[PDB]
There are 6 protein chains.
Amino acid sequence: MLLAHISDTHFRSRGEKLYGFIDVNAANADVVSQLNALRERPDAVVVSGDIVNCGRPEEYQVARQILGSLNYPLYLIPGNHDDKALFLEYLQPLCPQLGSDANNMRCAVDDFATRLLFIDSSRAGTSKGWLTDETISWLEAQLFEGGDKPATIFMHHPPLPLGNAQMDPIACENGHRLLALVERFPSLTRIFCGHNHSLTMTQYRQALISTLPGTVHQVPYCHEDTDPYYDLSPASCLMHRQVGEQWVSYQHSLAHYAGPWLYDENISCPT
Amino acid sequence: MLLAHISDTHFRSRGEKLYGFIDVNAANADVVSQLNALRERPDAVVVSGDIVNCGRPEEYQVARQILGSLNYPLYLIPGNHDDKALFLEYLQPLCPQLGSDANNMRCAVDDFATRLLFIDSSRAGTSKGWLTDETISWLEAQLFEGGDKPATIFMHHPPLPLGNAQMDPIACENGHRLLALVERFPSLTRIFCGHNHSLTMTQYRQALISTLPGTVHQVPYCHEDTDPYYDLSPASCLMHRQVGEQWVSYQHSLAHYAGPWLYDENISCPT
Amino acid sequence: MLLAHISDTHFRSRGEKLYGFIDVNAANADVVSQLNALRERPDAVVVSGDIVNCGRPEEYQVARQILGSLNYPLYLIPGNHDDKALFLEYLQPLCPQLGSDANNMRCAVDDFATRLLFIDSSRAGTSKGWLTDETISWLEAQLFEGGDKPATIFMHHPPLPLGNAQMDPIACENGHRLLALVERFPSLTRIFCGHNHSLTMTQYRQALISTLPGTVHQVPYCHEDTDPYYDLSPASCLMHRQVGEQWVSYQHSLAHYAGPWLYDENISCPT
Amino acid sequence: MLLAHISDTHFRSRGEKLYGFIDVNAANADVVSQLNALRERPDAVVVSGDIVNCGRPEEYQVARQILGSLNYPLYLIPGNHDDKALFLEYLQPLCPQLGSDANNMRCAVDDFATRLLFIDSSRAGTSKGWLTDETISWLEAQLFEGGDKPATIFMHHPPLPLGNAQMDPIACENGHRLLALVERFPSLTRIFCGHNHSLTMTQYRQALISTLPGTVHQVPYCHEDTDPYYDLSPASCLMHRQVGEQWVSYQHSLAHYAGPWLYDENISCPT
Amino acid sequence: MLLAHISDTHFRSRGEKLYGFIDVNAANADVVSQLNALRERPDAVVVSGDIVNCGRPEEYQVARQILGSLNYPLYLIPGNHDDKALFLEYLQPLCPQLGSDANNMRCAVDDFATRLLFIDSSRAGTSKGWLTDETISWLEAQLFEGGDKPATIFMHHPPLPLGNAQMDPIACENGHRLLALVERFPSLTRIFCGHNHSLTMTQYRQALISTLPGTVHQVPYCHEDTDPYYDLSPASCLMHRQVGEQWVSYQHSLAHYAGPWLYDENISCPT
Amino acid sequence: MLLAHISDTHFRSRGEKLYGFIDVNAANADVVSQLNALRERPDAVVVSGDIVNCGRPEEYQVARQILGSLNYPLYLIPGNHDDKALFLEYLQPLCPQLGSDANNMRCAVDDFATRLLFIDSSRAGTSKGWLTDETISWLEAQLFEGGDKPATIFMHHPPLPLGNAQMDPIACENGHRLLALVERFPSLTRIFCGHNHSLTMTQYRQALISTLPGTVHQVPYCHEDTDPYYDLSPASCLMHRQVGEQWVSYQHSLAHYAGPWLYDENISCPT
Ligand SMILES: [Zn+2]
Ligand SMILES: [Zn+2]
Ligand SMILES: [Zn+2]
Ligand SMILES: [Zn+2]
Ligand SMILES: [Zn+2]
Ligand SMILES: [Zn+2]
Ligand SMILES: [Zn+2]
Ligand SMILES: [Zn+2]
Ligand SMILES: [Zn+2]
Ligand SMILES: [Zn+2]
Ligand SMILES: [Zn+2]
Ligand SMILES: [Zn+2]
């Protein structure tokens, strides 16, 4: 199992830029070509994101074309910036097991040593995350029927406050409902999130919980500053690889930079 | 508790640059000035690194002056690029609780909600890691006499393989001995490492185990390719904050970039 | 009184770039978000500029949206690149006291310790500036009724030759008419200009007269080279602050760059 | 008269960088080579700066070699970062008319339409400025015996507060004494300063008073915040040219940037 | 004779980017303004290229406008990415002696000491080059009627394999037909090519044969790696100048960079 | 045969930078590490350069260490910036076949399909080139006794004028004497040069004659202007590969840039 995990693409419509000056569409197209030019090729790509920025049809058309151009199976989930109906109309073809019901988009993947669970944490008319009871019970079923085989969950919103002044108020509001499932199921060992536009990580019993940086713009972590900052600090994504009995996630830079060069002992310490 | 955690500074001597072209001294001086310019100030700074590149006294002279100019208490531990004797001679004044015996540099910090444990995994005459009999025992003593209070360990070498073709053969060789301690002690919940020059992370039981990017050069993760690559992709460090009952870690970029701007609802989605 | 003073935006139509390669629209949107993310917030924003590049309706639509997104009262004036009618049709809403007559767009602001005077120096069918007699007499009235209270004037074209080979021929052709008002009114102490895409400054009796750099592209100052150069050297704007009895203007960079860091005496001079 | 006016070079010794990471020596060497490569060549170069950072002899050795390699007559004055004695020992050969007495370095230049006055506002053992009794008197002597010929003064410290939270408490403390001279002498019309590392400008009577950006690092203007910031925003200098009866000053960027291209009417507005 | 020789523009339609992220249209517009802002002005511009990327009408419209804005006579030839019919419909006006027949676009220029020959190496429905028999015989005629006067030929595809793993398979498939003409005609001394997006050069008897870098993206030379790489390494073009009896071609960078500065013997070797 | 051919390294001594601001030592160290990191490894590295800038022993010390760290056999020849005696003392251990006599450094390489000829065109006390009587004779001896086997010559100075206002008066003064050898010997087919810091190329008979860019700074080609310019436009080198019967040379960028990505038919032309 090799997974390329990106999120918060925030696509705009043809010939628009985010905020009028950040070319999300180009940046993402770069990321796509970057991903499908990797030497060690992932088995699938996950997008946990706010796939589009405003939830408009023209935005999903760009998203469909650019994400369509990836040369991998995709697993896609909505965010607060998404519109459930339109997400399903445009993207369901790229991720068929999302289903047929916009209000219950979720699915399980049983192809690898660790089962993958994809869920919708987004709620209409708010930025905050909400886990619906049908989501929770589907989860309970999945985790029970799965037994010992470990599980990871992908969702847009972080299930608990992370001390981020800007991001916490708009976290998953009833995140306790998932936290409780980690108490029930020792098998559930990873939860991965978007929304924070940051690599922030934590542990709750067996579960490693982490948010991801965005593919384009990032938001910094402030503890007592309320200001809605965002910046163009380096974009990054997460690779997930099954390494024997371990799930290992490593950051893979999406920035363009110098190198690589080879390490050489003489060049390292001249005499 | 706010911790600024950098690693793998790899200082060279006054004249010199890493490999002849990477100006580590400048980059670290920048990192230092960056750190002590933060609005939200950490309580201390951790450096888990190969503090110097060649284990030379003139490198420690530079490291002492530059790390010395941080306006924070420091916790410093060595790596395989360090020299036990010289590390102690030059850096012990900047971290007195390391002790007096260069072969058993260690200390516990008890000031915050989570106990901090600093150890030396470096072994003279090899790049690979080793936990000395006395270290393992001191580690187990800390957890045994510590009770419910959670513990995090800082060590240079990762205590398990991570699937990194380059970095795995030179991990901590008796790492399973520390993994044994996490199985036995439910209160050991973070292990943080240098060595890998990358953010790779995994959970074993309750423990979140993660390596850090370097302050300067990075090494990419390859599964198949053993070519000893390094590159100049973006440097970051890890901030550790206590958030009620959670230890949360977030990546703080040390690159220079555009931003920040403020998020504006109307600019985000114009009509 | 804090004023953010930018000019020569040179907006193009939706999905055009200036000269086909300079993205003025993105650059300006950046500037806007930059301005309305300032920590010390100005009382208003002045645009002395060639607001659009070709004087086309589609250009004013972009200008209206982007300048509209600023979170400040705006004071806007035309330039040679503008079209008076269309300027008034699209932008008058953002700056109501321009008036109702495209041929006599001007206004006074009596909110601060120094009265502000906004005038139209642009003339149809030419690049050169022209001050119409009705402009001059309105000015005389304003300056007389104002008495001792100091005044500053904002206009597109510099009232006198500045020794700039390219820019002088297309300066304000009858700039003597304003120069004469500075001789009459000791109260008139600042004149600020666009057009030159440069920070070039001078003094005439009590009056400090200066042109501003552009928000995007700049034109260098040459004394005997006729060539119509322009470059992408760093963009900048002017802040005007009333400091007791002084009007102080300082340059505020619009470039993205490294820092800031804090000055430290030990880091400054090590021992 | 063409003057190239740079300031605040802040040289460090041969090995070293400002604060450990800003390569002032390189940046100034670049600035120097840049200056003596200009197509339109200045008649002389003014340096109003803190020529060196720590007031050390080995810094003056560097400053001497680098400023020495300018192919222009130089006028150099000290700042609070300079050492009177050493400034004279090392730099007086590059500016002979400074004199022989390190406590009264001063000179008038009478070659152009405007008299040039160079003075030393620096005071041993403080960052703030001071005009010595003999300076003030020599200043008044120059203007008194000078008649109608206009005068400009070059000094390190600004002679009045400018609203800069950082830079104001360390302005020229008896600056009002020079302001007294501008009230009495209508021919004193420019005062130019270093210290602030910024282009801020104001008029007092006939005098245009302006500070300059540094050749390397800059300090931003804050009204409220006293945090001693500096940054690496774009460096520029000021060119001073006599244009008939006007002294005009224009900002010359020292950054490296794209351009120039030529303006083409058809490319500007395609059909 | 001064010739500015660019190729492989790869224009996209209005508001598209190559691969969704490389702004070929802006990059080329930059190149155009760059070319027609040269101090030493060429006599004509040659484009050997894949002028457009997909062969679509909307693409030729952008190409027509941007190349139209050059202030020089153009000599234009098709590539594999072009569509012969549409190329002739849109671009023939900018290069009238291409002719009237899309299937036989070629021409000779007898204005300079060396005669220039422009030919179509592109073949419909393939990437590979093909020289048609009518092309070859037109060439034979031209070379015979020309006698001693030297000749250079411009074509899209390189007439022989260059050892480039990616590019060789899609070279000019019957390139032997031209190689044979160089054996027959000692007068034929330069052959210049696009297609390879690289400066790769070779000699066959009297003939110097070279490919050109692209104006935007480049493809690296690999000898046994099949992967279809491309990169954004620096773009460049070729200048051809008749220097007495010699045809000299020099690379002229299209990248933006620092300098120039003037060489100075003292600055070079200080004492 | 794969050759990596760099030129004009211009090393300075340990402390120092070229002209005070260009860090040639770092740039060359980078180039070196870059070279010995190539996937397709050259059989040897040619350096035709002014290996050092001032002809100083401490510069050769640096050059020795840095060129010494290449993991390839080296062929080194001097330029006008070199010192014959010191070049031999310091670099002959890295290229033993240069000989023992500093006034007649030369050698033939016979290992590949094409004979390689390395010579010294540098002349003590001038920047211009000279072929010593014994050189010309040794050259003619090699070609005479060599038969059909093709030959390439590496020399610092270009053997004919190229129309470069700056570089022509300082070409190889008796260059016509080598041109005489190409007329007489049809097997002399490549001549490669440094000196010009540019890729300019021409053919004389069967010989392709080309100069190389420098590893660091470049000098632009002007026909009319003699101002001694240099700039920091992109550095590259030349790879020489034997491809059956063809010697092919391709430019390898040494800059750091975005890419590579893979070409995808569908991404190239979306529907
Ligand atoms: Zn979100
Ligand atoms: Zn988001
Ligand atoms: Zn290590
Ligand atoms: Zn390390
Ligand atoms: Zn204008
Ligand atoms: Zn303008
Ligand atoms: Zn100062
Ligand atoms: Zn200063
Ligand atoms: Zn092609
Ligand atoms: Zn092409
Ligand atoms: Zn040379
Ligand atoms: Zn050279």
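Including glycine, each Cβ sits where the backbone N, Cα and C put it.
Among the features that Swiss-Prot reports, Fe cation 1 binding site is placed at A:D8, A:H10, A:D50, A:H197. The Fe cation 2 binding site feature in Swiss-Prot is assigned to A:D50, A:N80, A:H156, A:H195. Quoted from Swiss-Prot, the note attached to the mutagenesis of A:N80 to A states: Strong decrease in affinity for the substrate but 4-fold increase of the kcat. Displays greatly diminished metal ion binding affinity in the beta site. Per Swiss-Prot, mutagenesis A:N80 to D is noted as: Strong decrease in affinity for the substrate and of the kcat. Increases metal ion binding affinity in the beta site. Under the heading of mutagenesis, Swiss-Prot lists A:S127 to A and annotates it as follows: Increases the formation of a catalytically active binuclear metal center.
Positions of Swiss-Prot features highlighted on the structure.
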| residue | record | Cβ contacts under 8 Å, 6 or more apart |
| --- | --- | --- |
| A:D8 | Fe cation 1 binding site | A:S48, A:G49, A:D50, A:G79, A:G194, A:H195, A:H197, A:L212, A:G214, A:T215, A:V216 |
| A:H10 | Fe cation 1 binding site | A:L18, A:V24, A:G49, A:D50, A:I51, A:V52, A:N53, A:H81, A:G214, A:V216, A:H217 |
| A:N80 | mutagenesis position | A:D50, A:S122, A:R123, A:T126, A:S127, A:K128, A:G129, A:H156, A:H157, A:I170, A:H195 |
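The local packing around A:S127 (mutagenesis position), expressed as other Cβ atoms within 10 Å of its Cβ over all shown chains, amounts to 16. For A:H197 (Fe cation 1 binding site), the Cβ neighbour count at a 10 Å cut-off comes to 27, with all displayed protein chains included. Close to the recorded Fe cation 2 site, the chain also has A:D8, A:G49, A:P78, A:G79, A:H81, A:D82, A:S121, A:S122, A:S127, A:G129, A:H157, A:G194: residues not among A:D50, A:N80, A:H156, A:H195 whose Cβ is within 8 Å of the site's Cβ mean position. Residues A:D8, A:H10, A:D50, A:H197 make up the record's Fe cation 1 site, and a Cβ search at 8 Å around their centroid adds A:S7, A:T9, A:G49, A:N53, A:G79, A:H81, A:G194, A:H195, A:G214, A:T215, A:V216, A:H217 from the same chain. Counting every protein chain shown, the Cβ of A:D50 (Fe cation 1 binding site) has 24 other Cβ atoms within 10 Å. Around A:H156 (Fe cation 2 binding site), a 10 Å sphere centred on its CB holds 27 further CB atoms from the protein chains shown. Cβ contacts within 10 Å of A:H195 (Fe cation 2 binding site), excluding its own Cβ and spanning all protein chains shown: 29.
For ligand 1, the nearby recorded positions are A:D50, A:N80, A:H195; that is, of A:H10, A:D50, A:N80, A:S127, A:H195, A:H197, these have a C-beta under 6 Å from one of its atoms. Among the recorded positions A:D8, A:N80, A:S127, A:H156, the residues whose Cβ lies under 6 Å from any atom of ligand 2 are, in sequence order, A:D8.
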